[PDB]
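K.L.:
My questions will all concern the structure given below.
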Amino acid sequence: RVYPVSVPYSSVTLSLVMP
Amino acid sequence: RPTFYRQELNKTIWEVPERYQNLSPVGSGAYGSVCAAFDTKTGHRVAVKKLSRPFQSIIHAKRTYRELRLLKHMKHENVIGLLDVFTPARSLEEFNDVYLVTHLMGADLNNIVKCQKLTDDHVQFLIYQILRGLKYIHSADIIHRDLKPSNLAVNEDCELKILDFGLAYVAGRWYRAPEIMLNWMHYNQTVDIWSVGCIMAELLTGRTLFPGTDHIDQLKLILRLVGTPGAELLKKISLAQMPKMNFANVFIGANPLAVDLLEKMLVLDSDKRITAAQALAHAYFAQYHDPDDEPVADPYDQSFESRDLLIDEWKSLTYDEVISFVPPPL
Ligand SMILES: Nc1nccc(-c2c(-c3ccc(F)cc3)ncn2C2CCNCC2)n1
């Protein structure tokens, strides 16, 4: 099986949403 | 000695200094349960863990001494540290319960991936932070050995902290190095890097990489991707002879720089896996890679580990640690 990335790689500060 | 107050939560009583306020349960932690609280001395939200029956069982006294020893030694941005440790007891003769407190983190990576996708920038930074922790932890001769997404605490600002290291069910099987699951050799530190591999791949994709259904299936899924054991291999301790996948072919649409690391971390022979300190310098982390900001821990004494003492001495050893606690610079 192959597993592709959630968001395909593209070739400026990070954050997440809290539950 | 500060004034305490009592209050029952999930049907047990908590005795805490007045400074911690609005205590609220946030789930389970290692050998206890933890509350989010507001610290009226400092203004920060804190997580408070009260450990379960710390000096009941023999393991428990050992398990309780062990955690407090590790938590008093760990001083690192990606490694949970102690803001405070207290007990309601005013001398050793009444010493019975122990509370640990740390900066409150909002989520763990299990909750994150279960509600969002993640960019290569996200996994770049997240993975980066884990191996900075791991470099620090490994450098004190401590192995996590149960590294898994629920052991990684994260903030709204993408900041990550390792917890529950050096303390070691169904979920945890997925991230265990094979030699440990099936007792193949004496485990070295790279056991955690295998878990790191599994986690990074699952952060990229959103799906557990090796969701083995039992001990036997796990290996089958393991060997299905990484290939059969090479030359040595069996010379380090009967099924289909599968070949090793070219990782580029599996993780489609990934940064090729990221898959090269995955390739280096998910190597079957422990001797061949990349190390945390090694993995840090690689180019996927070149954006965050800064050799001048990737520190090592001070030496840490684990002599008590081989020691067989009585629970009352283990209890006195912990109480000694509780008493001697020096809070960090406010
Ligand atoms: N929200 C949060 N923030 C920091 C830590 C914890 C925490 C602790 C822990 C360890 C030491 C300490 F001093 C205080 C708490 N143990 C498990 N967990 C989380 C594990 C994932 N969800 C439940 C709580 N939880």
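Shown for chain A, in order and in Swiss-Prot numbering: 386-396, 405-412.
In case you wondered, yes, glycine gets a Cβ from its N, Cα and C as well.
Got these off Swiss-Prot a minute ago, pasting:
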MUTAGEN   A:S395 to A  About 50% loss of IL-6 secretion after IL-1alpha stimulation
K.L.:
Which number gives the other C-beta atoms within 10 angstroms of the C-beta of A:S395 (mutagenesis position), all protein chains shown included?
P.N.:
9
K.L.:
Along a straight line, what is the whole-number distance in angstrom from the CA of A:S396 to the CA of A:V405 around the 8 missing residues?
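P.N.:
Per the coordinates, A:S396 lies 14 Å from A:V405, Cα to Cα.
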